[PDB]
Structures are given as C-alpha cells and as structure tokens.
Amino acid sequence: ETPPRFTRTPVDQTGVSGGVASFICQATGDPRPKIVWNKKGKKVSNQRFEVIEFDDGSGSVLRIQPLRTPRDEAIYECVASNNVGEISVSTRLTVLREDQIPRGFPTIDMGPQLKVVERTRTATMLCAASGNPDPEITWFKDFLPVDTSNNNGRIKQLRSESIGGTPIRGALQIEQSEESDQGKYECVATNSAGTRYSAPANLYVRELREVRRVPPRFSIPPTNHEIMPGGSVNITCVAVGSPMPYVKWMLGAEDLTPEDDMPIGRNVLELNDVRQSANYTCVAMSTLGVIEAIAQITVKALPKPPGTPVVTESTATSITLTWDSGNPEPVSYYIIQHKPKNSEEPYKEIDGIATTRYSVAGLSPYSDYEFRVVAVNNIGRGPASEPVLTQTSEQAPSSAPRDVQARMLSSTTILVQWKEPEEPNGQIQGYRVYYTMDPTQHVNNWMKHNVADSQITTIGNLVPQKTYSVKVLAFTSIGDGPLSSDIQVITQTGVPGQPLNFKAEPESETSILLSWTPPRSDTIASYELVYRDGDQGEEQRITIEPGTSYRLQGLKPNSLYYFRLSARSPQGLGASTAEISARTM
Amino acid sequence: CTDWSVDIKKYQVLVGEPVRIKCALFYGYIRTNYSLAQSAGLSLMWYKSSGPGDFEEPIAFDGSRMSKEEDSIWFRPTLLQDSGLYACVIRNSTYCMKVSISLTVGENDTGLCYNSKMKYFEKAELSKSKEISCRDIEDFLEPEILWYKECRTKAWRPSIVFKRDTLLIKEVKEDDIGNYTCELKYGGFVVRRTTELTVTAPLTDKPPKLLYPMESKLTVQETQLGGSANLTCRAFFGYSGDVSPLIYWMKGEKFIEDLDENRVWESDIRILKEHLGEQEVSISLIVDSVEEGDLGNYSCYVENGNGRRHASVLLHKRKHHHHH
Ligand SMILES: *[C@@H]1O[C@H](CO)[C@@H](O[C@@H]2O[C@H](CO)[C@@H](O[C@@H]3O[C@H](CO[C@H]4O[C@H](CO)[C@@H](O)[C@H](O)[C@@H]4O)[C@@H](O)[C@H](O[C@H]4O[C@H](CO)[C@@H](O)[C@H](O)[C@@H]4O)[C@@H]3O)[C@H](O)[C@H]2NC(C)=O)[C@H](O)[C@H]1NC(C)=O
Ligand SMILES: *[C@@H]1O[C@H](CO)[C@@H](O[C@@H]2O[C@H](CO)[C@@H](O)[C@H](O)[C@H]2NC(C)=O)[C@H](O)[C@H]1NC(C)=O
Ligand SMILES: *[C@@H]1O[C@H](CO)[C@@H](O)[C@H](O)[C@H]1NC(C)=O
Ligand SMILES: *[C@@H]1O[C@H](CO)[C@@H](O)[C@H](O)[C@H]1NC(C)=O
C-alpha cells in the first residue's frame with residue numbers, strides 16, 4: 001500500500017467576469033484516493049461550480065462558469081484522501097471585470113468551429129487569440145485537459161510563427177481520428193495577465209468517406225525524341241486525379257511555365273531550335289503528392305566509325321573485309337574509302353553497303369591500299385574507323401622473267417645475268433637456273449641451281465664443246481611463276497650483245513635500207529643477215545661490213561621478206577634482235 | 001498536407017465590385033513573402049470549394065475578370081457564382097500547407113445601395129466629435145469620396161470637414177443617425193463601403209439613480225410568513241458604454257445567491273426602458289417560503305464607474321386588526 005501522491009497539481013489562475021476558470025487535480029495512491037474540492041477547508045458544492053472526473057479512477061477538474069467577480073475571488077484548495085493517508089494542495093483564484101481588462105490581455109478573435117472528419121483521417125482544429133505578452137494556447141475535451149507529453153504520437157500540437165504584428169494562430173492535429181476523440185472541445189488562452197476561453201466547438205467523427213481523394217497520376221507520359229538540329233515537335237503531357245493536378249514543364253530545376261499563369265491538366269510543348277541536347281521534366285501536383293516524369297530530347301548528327309575492319313578472306317585482286325557496325329543506333333548503310341599506302345591523292349569512295357561484311361573487287365594484283373570505314377545515315381558521314389594497312393599477297397608470279405640474257409666469260413665457265421620480272425608479284429624469294437649437260441632429259445634429271453634475289457649467277461664445270469640447254473623462272477613464297485627460254489649455248493669464248501634500236505625501211509622497190517646500233521665490243525668481224533622471201537624461204541647469209549648502216553640491193557618489188565640479226569665476233573657469235581619484216585615498194 | 005481551415009479575415013462584397021483576395025498565409029501565418037517562396041522553388045496553387053464540404057476544383061482562370069496576379073486573386077467585377085471558399089496552397093515536395101479564405105458575394109437590399117446584412121457598425125455621442133472612416137480600401141489606394149446618407153447625395157451642414165478617406169462631425173446631433181454609405185471609383189468600377197451610425201447621450205459621470213427604493217426613504221414591504229415575496233428594485237443608468245448595468249441586492253454582509261438553497265434568489269435583470277443609451281433596469285428579490293428567518297434588512301445596490309449608491313427596504317408583517 002502507498003499513501004496518495006500528486007501526478008498533477010493545480011496552478012493559480014486569473015479569469016474574466018462572465019467567463020470560464022478551470023482547476024485540475026489528478027492523484028495516484030493505493031487504494032485509489034477520493035478527491036474533494038474545498039473553499040476554506042469545507043467541501044464546497046455550488047451550481048455555478050461543476051466537478052468533472054477523469055475516465056480513469058485518477059483525479060477530477062473543477063470548472064466555474066460563468067465567472068462572477070468579486071464573489072469567486074477566494075482561496076481554494078484540492079484535497080486527495082484515502083484510509084492510508086491524506087494530501088492537500090493550495091492555489092489562488094482571481095476574477096476580473098471588463099472595465100479594467102489590462103492592455104495586453106488575451107482576446108479570442110476567432111474560435112474553433114464544428115468539424116467532421118472520418119475515422120482514421122487527419123483532423124485539424126483552428127484558433128485565433130491575441131495579447132501582449134504573447135498568449136499560451138491549451139485544449140480541453142469534454143471539460144478534461146488533453147496534454148500530449150511525448151509530442152510524437154497520434155495526437156500532436158501545431159504552433160504559429162509569431163510575426164511581429166498578427167494574432168497568434170494555433171491548432172490541434174489528430175492523426176488517425178477515432179470515435180473516442182468524439183466530444184465537446186474548448187480551447188484556452190493564457191499569459192501573465194490572465195486567462196480567456198473561446199466558445200465551445202463540438203467535433204464529429206464518421207466511419208468512412210464515400211470516396212477519398214485521388215493522388216496525381218500520368219494519363220499521357222512525356223515521350224523521348226530524336227530530331228534534326230532545329231526541327232519542330234509537339235510534346236503533350238496530360239495528368240489526372242482528384243483534384244486534377246496542374247502541369248508545368250521543367251528543365252530539371254527551373255520551371256518552364258511561369259507561376260502567375262500555370263495551365264491545368266493539359267500542357268502541350270511546342271519546340272523550335274534544338275542545337276544542343278537537353279532533359280525535359282513534366283510535373284503534376286495535386287494535394288495528394290507531387291509526381292514527375294522526364295523526356296530526353298536529343299539531336300544526333302552522325303553515326304560513329306565502325307570497329308574491327310578485319311580481313312577473313314583475301315585473293316590477289318580482291319580482299320574480303322568484315323567489321324562490327326560499332327553503333328548503338330540505326331545507320332542506313334556504310335561507305336568505304338581506299339587509296340594506296342603513302343598516297344597523298346584523294347581516297348576512292350564506295351557507296352551503299354547495307355551490311356557489316358563486304359568484298360572489295362576490281363583491285364590490281366599485289367598492290368598496296370589503305371582503308372578506313374565510315375558509316376552514313378540520313379544526317380551525314382561520320383568519322384573514319386581507325387585505319388588498317390594490308391598488302392595484297394600474290395600466290396605466284398604471273399609473268400616469265402624479263403631480259404633473260406647471257407654472255408660468255410672463260411672457257412669452262414659462263415656468266416648469266418638478268419633483270420627482274422614486270423610482274424615480280426611478291427617478295428622475290430629467288431631465281432631458278434635449269435642448267436644441264438644433256439639437253440634431252442626430263443627436267444628433274446637436268447641439274448639444279450639457285451639464286452636468291454641477286455639477278456646474276458655463274459655456272460661452272462661445263463665441258464667445252466658440248467650443248468647445254470638453259471631455261472629461267474622466278475618464284476615467290478607461295479609458289480612458282482612461268483618459265484622463259486632461248487638458250488642451248490655452246491661453251492667457248494666471250495660474245496657481244498645484240499644491237500638496239502633495230503629498224504628496217506624500204507628505200508626502193510628493189511632496194512631496202514637497215515639502221516642498227518653496234519654494241520660496246522669494238523672488236524667486230526661482221527654481222528649476220530638472214531633474209532628469206534617471205535615465210536617459206538631459204539635461209540641465206542650475207543656478208544655485211546662493221547659500220548653503222550648498210551645498203552642492200554637486188555630485191556623484188558612489193559614483196560615481203562623476213563630478216564634476223566645476230567652479232568658476229570671473231571671469237572664467237574652473239575645474240576639475236578627482235579623479229580622485224582619490211583615490204584618492198 | 002497541413003490544412004489551417006478557414007482564415008479569420010473574411011471577404012464580403014456586393015455583386016459587381018472589384019475584389020482582391022490576398023493569400024492569408026503570407027500575411028500572418030508563415031514567415032516569408034511571395035517572391036521568396038518562389039525563389040525557394042515552391043509552387044502556389046489555388047482551389048475553390050463552394051463551402052464545407054464540397055470538394056475543391058482547381059479554379060479555372062481567364063485573364064480579364066478572374067485573373068491571378070502574383071500572390072492574390074483579382075475579381076473585376078465580382079459575380080454571384082464567385083461566392084465560396086478559396087483554398088490557397090503552397091508546396092515543396094516534402095512540404096504542403098493550405099488555408100481557406102471566405103468570400104461572400106451579396107446583393108443590395110430591396111431599394112437601396114448597401115446590403116443590409118453586410119455593413120460595418122460605429123457609435124457616437126451628442127456634443128462630441130466622431131470620425132467615420134472608410135476602411136479595408138488600402139488595396140485601391142486620395143481619390144474622390146462621395147459620401148451619401150441613406151443612399152442619397154446631400155448638401156452637408158458646415159460642421160463636417162471632409163479630408164481624404166475620412167469625415168469628421170465636430171459636433172454630433174441626433175440627426176446624424178443613419179446609414180452613411182461612401183463610394184469610390186477604380187478599375188474602372190464602383191466599390192461601396194457603408195457604415196451605420198447610432199448616437200448616444202454623452203458619457204455619464206454620475207452614479208446611477210435609485211427609484212424603487214429611494215436612497216433615503218426607508219420604505220417598507222408588508223408580508224406574511226409562508227407567503228412568497230417580491231422586492232423589485234428599479235434604477236436608472238446613464239450611458240456607461242457597452243458595460244452591462246451593475247445592480248444587485250444584499251442582506252447585511254451576505255450576498256443573496258450564496259444564502260439561498262432555492263428559497264431566496266435574485267431574478268434576471270430586466271431592461272424596462274432603453275433609450276440612447278441610458279437605461280431603466282429592474283432586478284427583484286424572490287423569497288419562496290418566508291421564515292423569520294428572512295425578515296428585516298434588504299438593501300438594493302446600484303453602481304457604475306462613478307461610485308456606489310444603495311437604498312434600503314424593510315420586510316415585515318401586519319399585526320392584529322384595528323383592535324386597540
Ligand atoms: C415582481 O413584481 C413586479 C411588479 O412590480 C414584476 O414586474 C413586472 O413584471 C411583469 C411580468 O409580466 C412585466 O410585465 C410586462 O410589461 C412590459 C412593459 O410593456 C411594454 O410596452 C411599453 C409600451 O407601452 C414599452 O414602453 C415597454 O418598454 C414594454 O416594452 C412588457 O414588455 C411585457 O411583455 C409583453 O406582454 C404581452 C403579452 O401579453 C406582449 O404581447 C407585449 O408585446 C409585451 O411586450 C409584460 O407585459 C412588467 O414590465 C414588470 N414591471 C417592472 C417594473 O419590472 C416582476 O415581474 C415580479 N417578479 C417576479 C414575479 O419574479
Ligand atoms: C438605415 O439602414 C437600416 C438598415 O436597412 C434601416 O433599418 C430598417 O428600418 C426600417 C424601419 O422603417 C425597418 O422596416 C427595416 O426592417 C430595417 N432594416 C434593417 C436591416 O434593420 C434604417 O431605417 C436606416 N435608417 C434610416 C434613417 O432610414
Ligand atoms: C522546402 O523544403 C525544405 C527541406 O529541407 C524545408 O527546409 C523548407 O522549409 C521548405 N520551404 C522552403 C520555402 O524552403
Ligand atoms: C441593386 O443595386 C443597384 C445599384 O447597382 C440599385 O440601383 C438597385 O436599386 C438595387 N436593387 C434593388 C432591388 O433595390
């Protein structure tokens with residue numbers, strides 16, 4: 001058992017004639033203390049005095065309304081008592097007439113009004129009081145004091161911000177309203193001068209709303225775009241809900257529709273010159289939250305360059321190329337530019353390749369080209385891919401060696417030299433001499449030699465006065481090119497080189513002149529002149545003098561006669577010139 | 001969203017005059033002004049309910065009549081359908097607060113210019129100077145004011161100095177009673193603000209005056225035991241303002257109400273004669289069962305802000321009949 005102890009003690013009050021005063025006494029003890037209200041020790045009761053009890057066996061409130069002055073003006077006391085102990089508390093009451101209401105005394109300018117919220121909905125009560133010093137606002141429900149100690153909970157207190165000039169505003173906020181909250185509410189304004197009550201306002205509480213409000217939601221969201229630099233586009237945004245929200249367009253932070261005029265529910269955006277890219281927000285707001293949704297407006301101007309321009313097949317006169325598109329977006333087709341490596345001339349351009357693989361034809365064999373790839377769609381040609389260099393590898397020479405020539409050195413040795421093919425076709429890996437002592441054998445049995453890009457070689461151990469046959473070809477690393485021939489040379493002394501600038505002209509109907517140039521070899525016995533009446537003639541030889549030109553006579557008019565030269569040295573015969581024919585007048 | 005409900009300041013106005021409804025929240029509740037609210041990236045929105053509780057439609061503006069200049073709404077003119085509650089909302093996206101402001105579009109009372117139920121109220125004294133104002137105009141601001149009397153242009157006597165927004169009767173007569181309606185141009189339209197003038201006698205400086213009973217004459221009331229008793233005090237008050245008359249009874253040093261226990265009680269103060277603005281009031285003592293017990297001294301007390309006067313009566317009984 002415990003003796004009674006105060007949980008809430010009454011505080012002094014100063015009210016106004018024909019108004020209200022309330023005093024509070026709440027107490028705890030075992031067993032539950034009874035509470036009694038006294039004026040000078042005596043349990044007073046009076047029709048102008050009403051005592052109200054808390055629902056819990058705690059304490060009670062003494063309410064005096066309407067106040068009468070100066071009768072009520074007296075010293076009162078609260079006494080709580082049980083058969084285990086007794087407690088009492090004193091407090092003073094003062095009442096005024098309005099003939100001497102101090103300057104700066106609270107006045108109600110507007111009091112709470114009847115409000116009807118549904119159960120589990122947020123209800124707000126409003127009040128207006130002024131005074132100097134600033135008034136304190138408190139609340140009573142069904143005559144009892146509310147007090148919200150934890151300030152955080154279903155039931156919380158709102159406070160005005162005192163600008164220097166206005167009445168104090170004040171409210172009571174009830175989250176999740178319940179039927180227990182039903183009842184008769186009155187508010188109370190206090191300061192160092194005294195206390196004033198507003199008029200009573202009842203609160204009502206209903207079960208459900210017919211229908212509640214609708215938060216804002218997008219009926220027609222804002223849809224992304226690609227457009228040309230400075231084109232036009234109509235972008236529509238529509239929001240709905242209850243109440244209907246406004247729609248302002250927004251560039252992220254800044255608002256695009258001007259506040260003093262902001263359309264309702266349906267704003268459609270007209271665009272002029274997008275140069276640079278941007279981000280457009282469309283906001284809708286009702287009283288049930290703010291919603292957002294963005295549109296991306298961007299302009300492109302070109303495809304990116306392809307990647308991986310790599311060859312998966314090649315031939316001597318074509319190359320098959322493949323590349324990845326390299327692009328996220330829809331390109332129409334690609335164009336390839338190419339020219340030879342280290343060329344400063346303009347690139348060639350190939351239009352319309354609708355795929356990521358392509359074979360380039362009409363190229364020249366074993367020829368160097370430089371490539372990049374650019375993608376094109378309807379805006380313009382983008383930058384080139386990184387470039388690639390690649391040599392068209394030919395798989396074999398396609399022409400015989402040129403200028404196969406030979407001249408004699410000593411009696412058991414000859415000197416063979418030549419010049420590179422017009423169609424070298426690759427890195428020349430070497431040259432081949434098919435020398436032999438027996439010019440009637442199958443080729444794998446003749447004898448074998450080798451040159452490696454030296455244009456010249458010697459062959460020895462020949463036996464004097466024997467016929468050797470000789471043929472020459474070039475080869476690359478892939479394989480062999482074509483053979484040349486014109487040698488079955490006999491091994492004795494050195495020989496001169498066939499003349500150059502060899503031409504024949506008909507000086508007359510029965511005479512013809514010949515112009516030729518003698519080689520370096522000064523020691524010259526004579527030149528050989530094989531002439532024959534046309535094609536089916538006899539091979540007759542004529543003795544010409546070692547000079548520069550000669551005059552032949554004794555021929556038939558308007559008739560063709562072939563001729564073939566071969567320099568003749570006093571040590572041995574040379575090489576033969578190109579086959580020319582001349583017609584008599 | 002924190003709702004502050006209907007604001008204290010009401011807007012009432014005659015069908016056909018311009019009206020500028022400011023948003024109350026800037027001018028009292030919240031700390032900042034409108035321009036700053038915008039800067040901090042807050043939206044300002046208006047909704048219109050037709051009363052409580054009709055759901056608020058976001059109110060469709062033209063630009064002519066019902067426009068929306070910076071922190072207020074302009075009506076030019078006002079229309080009967082314009083009546084209602086106008087919710088005014090402010091918003092971050094983590095912040096939401098609104099208040100309602102009440103607007104009443106009324107019509108002239110049959111035959112007049114003012115609306116009978118929509119006029120201010122003032123009071124004045126004979127032989128003392130009253131200054132009628134023309135208030136709540138501040139939004140239209142020294143143009144010409146045409147004061148009417150009972151809605152008719154009159155030629156004013158010489159004691160009436162018109163300045164700008166005021167008019168000053170240096171010496172108030174009884175004739176001065178009535179409905180002063182003032183008029184003003186702007187828009188262009190016409191706005192009216194009418195105030196009714198009631199005049200009173202000057203402030204009395206003398207204590208009240210007893211009638212029943214006289215402050216000297218010890219008057220006596222006959223009663224028999226067991227009967228019921230009516231001691232009706234009657235006194236006169238000079239104009240003491242809005243203060244309710246202070247007249248009451250007493251028994252010795254006991255005040256009546258505390259003594260009772262439902263046998264002896266004071267009535268409710270009847271006003272017998274009321275006239276600009278001096279009164280003849282009455283309050284009576286009532287004794288139900290007359291004991292012995294109750295007999296004797298009952299004094300009526302009268303009082304204002306000028307002193308306290310009391311008169312005295314006697315409660316007693318008639319003996320045996322004329323037999324002596
Ligand atoms: C103690 O004893 C005294 C007796 O002296 C009682 O005092 C009177 O109480 C009666 C109650 O009936 C009052 O009677 C009323 O008279 C009023 C005055 O008349 C009006 O008309 C004149 C015009 O000639 C005006 O100048 C004047 O100001 C009044 O307005 C009336 O107002 C009363 O009401 C109405 O009655 C009829 C219904 O029949 C209505 O149709 C009328 O419109 C009229 O308004 C009533 O007639 C009387 O005024 C009291 N006198 C005094 C001096 O106070 C106490 O009542 C009594 N106390 C008790 C019993 O508790
Ligand atoms: C000033 O205006 C008021 C308000 O209209 C007038 O009060 C009216 O008085 C007549 C008396 O003839 C009554 O019938 C009406 O019912 C009253 N109306 C209201 C609304 O109270 C008053 O009469 C006017 N003053 C003058 C001198 O005419
Ligand atoms: C906007 O929201 C912020 C949140 O930090 C809040 O502090 C502020 O009071 C709100 N209003 C304004 C006008 O900034
Ligand atoms: C309504 O007001 C007008 C002034 O605009 C006035 O002339 C008219 O008389 C009033 N209506 C009635 C029925 O009096």
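Just so you know, the numbers here start at 1 and follow the chain as drawn.
So this one's X-ray crystallography, 4.4 Å, going by the header.
Here the Cβ of each residue, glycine as well, is placed from N, Cα and C on the backbone.
Feature annotations, courtesy of Swiss-Prot:
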DOMAIN    B:208-316  domain 'Ig-like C2-type 3'
MUTAGEN   B:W4 to A (Swiss-Prot position 34)  Abolishes Interaction with PTPRD. Abolishes synaptogenesis
MUTAGEN   B:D7 to A (Swiss-Prot position 37)  Decreases affinity for PTPRD. Significantly decreases synaptogenesis
MUTAGEN   B:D258 to A (Swiss-Prot position 292)  Decreases affinity for PTPRD. Significantly decreases synaptogenesis
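Fewest other C-beta atoms within 10 Å: among the mutagenesis positions B:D7, B:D258, that description fits B:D258. Non-local neighbourhood of B:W4 (mutagenesis position): B:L25, B:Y29, B:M97, B:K98, B:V99, B:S100, each in the same chain, at least six residues away, with C-beta under 8 Å from its C-beta. Across the domain 'Ig-like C2-type 3' (B:208-316), DSSP helix (H, G, I), strand (E, B) and coil residues number 4 helix, 65 strand, 40 coil. In this structure, the C-alpha atom of B:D258 (mutagenesis position) lies 43 angstrom from that of B:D7 (mutagenesis position). DSSP assigns B:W4 (mutagenesis position) to a strand. With 4 residues not built between them, B:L141 and B:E142 place their Cα atoms 7 angstrom from each other.
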